[PDB]
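Worksheet: one structure, shown below.
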Amino acid sequence: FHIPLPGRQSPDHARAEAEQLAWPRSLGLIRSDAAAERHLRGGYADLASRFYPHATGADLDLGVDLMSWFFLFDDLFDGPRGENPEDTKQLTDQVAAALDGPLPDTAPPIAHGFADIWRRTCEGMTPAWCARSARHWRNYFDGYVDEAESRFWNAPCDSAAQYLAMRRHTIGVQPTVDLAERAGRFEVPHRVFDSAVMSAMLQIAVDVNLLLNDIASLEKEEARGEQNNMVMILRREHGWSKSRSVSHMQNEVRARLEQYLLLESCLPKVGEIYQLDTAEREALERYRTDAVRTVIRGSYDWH
Ligand SMILES: [Mg+2]
Ligand SMILES: [Mg+2]
């Protein structure tokens, strides 16, 4: 890896991988043997075990379930639904409703799956934590509506800045990191979560994932005529070739990873600034190592 973040994987990964189909199957999310085979080919329990190496048993299963759900949910916007913000919001409203209370049994399977994840996610977490993580979920769903609006008007982004304002929410990294707290039964001190230093660290985590994702998905997205990929956007913004745009993105990933270390080195002083007590310093260290560092490296290793 470009910076010395250790590669990690939950020791309980084999069982979580072997049992991963039971949950989406029970919820109606995988409707056939063919769909199950397709799901296993994604390696989503493997991904979860790298984001959540500190989790085992039911806590790791929740992480596997979140990964499974992310990809099954995203599938629902592959076709015409993703081209229309009214149709996209019709679905995302039904899913996001789970944040406000129970769902009617007529709600779509993907909404019931979300509701079950969110129910488990909130267990043992402070009300203030649940409210914040719910806000992150609503940012995510609103981002899906914004993406469908762009597709509807055939209006792809013309700058990296405009693209990032949307993709930083649809990439789903912040809810992934939120789950790492729940999966580890800890909470980073809330005033430090809000800090400028931690905000920058999290933005790096989000950005590194979305940039690597756009490189990994480039050829598939080119074949579908997708225009909201950082490579295509940089070509429009700067006149660059796609080749120079990829190289720019690679340089940006490396530079941001190096900045991540710098920001990490500020955390001792940040803890002093916010007068963290002993338990709070321990919780911040769990967040740094088990939530932020893991999400930065987990997707890289998964590919
Ligand atoms: Mg898909
Ligand atoms: Mg899509």
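So for chain A, numbering is Swiss-Prot's, and the shown residues are 7-309, in order.
How was it done? The header gives X-ray crystallography, 1.6 Å.
Just so it is clear, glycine is given a Cβ too, placed from its N, Cα and C backbone atoms.
What Swiss-Prot says about this one:
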- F76 to A: Loss of activity (MUTAGEN)
- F77 to Y: 20-fold decrease in activity and catalytic efficiency (MUTAGEN)
- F77 to A: Loss of activity (MUTAGEN)
- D80 to E: 150-fold decrease in activity. 20-fold increase in Km for FPP (MUTAGEN)
- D80, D84: Mg(2+) 1 binding site (BINDING)
- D80, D84: Mg(2+) 2 binding site (BINDING)
- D81 to E: 50-fold decrease in activity. 9-fold increase in Km for FPP (MUTAGEN)
- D84 to E: 2.5-fold increase in activity. 7-fold increase in Km for FPP (MUTAGEN)
- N219 to A: Loss of activity (MUTAGEN)
- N219, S223, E227: Mg(2+) 3 binding site (BINDING)
- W308 to F: 4-fold decrease in activity. 2-fold decrease in catalytic efficiency (MUTAGEN)
- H309 to F: 17-fold decrease in activity. 5-fold increase in Km for FPP (MUTAGEN)
- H309 to A: 3-fold decrease in activity (MUTAGEN)
- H309 to C: 4-fold decrease in activity (MUTAGEN)
- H309 to S: 3-fold decrease in activity (MUTAGEN)
### Query
Which residues, same chain and not among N219, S223, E227, have a CB within 8 angstroms of the centroid of the CB atoms at the recorded Mg(2+) 3 site?
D220, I221, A222, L224, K226, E232, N235
## Note on the structure
With the fewest other Cβ atoms within 10 Å, the residue among the recorded positions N219, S223 is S223
### Message
Here's one to test understanding: among the mutagenesis positions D81, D84, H309, whose C-alpha is closest in space to the C-alpha of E227 (Mg(2+) 3 binding site)?
### Response
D84
### Message
Within a 10 Å radius around the Cβ, which one of these mutagenesis positions has the most neighbouring Cβ atoms: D81, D84?
### Response
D81
### Message
Counting only residues 6+ away in sequence within the same chain, which have a CB under 8 Å from the CB of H309 (mutagenesis position)?
### Response
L218, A222
### Message
Using a 10 Å cut-off on Cβ-Cβ distances across all protein chains shown, tell me which of the mutagenesis positions (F77, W308) has the largest neighbour count.
### Response
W308
### Query
Of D81, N219, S223, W308, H309, which recorded positions come close to ligand 1, meaning Cβ under 6 Å from one of its atoms?
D81
